[PDB]
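Taking it in order: structure first as structure tokens, then the write-up.
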Amino acid sequence: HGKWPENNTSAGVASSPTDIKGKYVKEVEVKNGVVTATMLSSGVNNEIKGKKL
Amino acid sequence: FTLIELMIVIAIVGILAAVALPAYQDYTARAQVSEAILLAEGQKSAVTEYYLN
Ligand SMILES: *[C@@H]1O[C@H](C)[C@@H](NC(C)=O)[C@H](O[C@H]2O[C@H](CO)[C@H](O)[C@H](O)[C@H]2O)[C@H]1NC(C)=O
């Protein structure tokens, strides 16, 4: 389609990001191609809880 | 006359019974206090293990 997908629905993935998730990951959103992933809460003490990649 | 030789015995008889016994039941305590600590050694990493994960 010649441009980065804004969002999940366009990317062709689970339209809700939260549905896409990990054991310690909260969600995964498409953001104009850039794939942001949000971490869960506890499961570690570490300064990641709810943080993003 | 010899009695002062007996005197000095009964001065040796009344012993101190050094505080280096009860300071070292307190440090014999430090031995088995350490025996409690050496238990704690196992939990150091296990408690940590929960704390980190
Ligand atoms: C998916 O991403 C592409 C780039 C969007 N297209 C444009 C021109 O920005 C899609 O949005 C289009 O389609 C939806 C479908 O309901 C809607 O009709 C919008 O008006 C269009 O722009 C993105 N798809 C979605 C579902 O947002």
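Here Swiss-Prot sets the residue numbers for chain A, with the shown residues being 61-113 in order.
Method of determination (from the header): electron microscopy, 5.1 Å.
Every residue, even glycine, has its Cβ placed from backbone N, Cα and C.
Looking at Swiss-Prot, the entry for mutagenesis of A:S75 to A says: Alters the morphology of fibers. Within 10 Å of the C-beta of A:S75 (mutagenesis position) there are 12 other C-beta atoms, taking all protein chains into account. Reduced to three states, the DSSP call for A:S75 (mutagenesis position) is coil.
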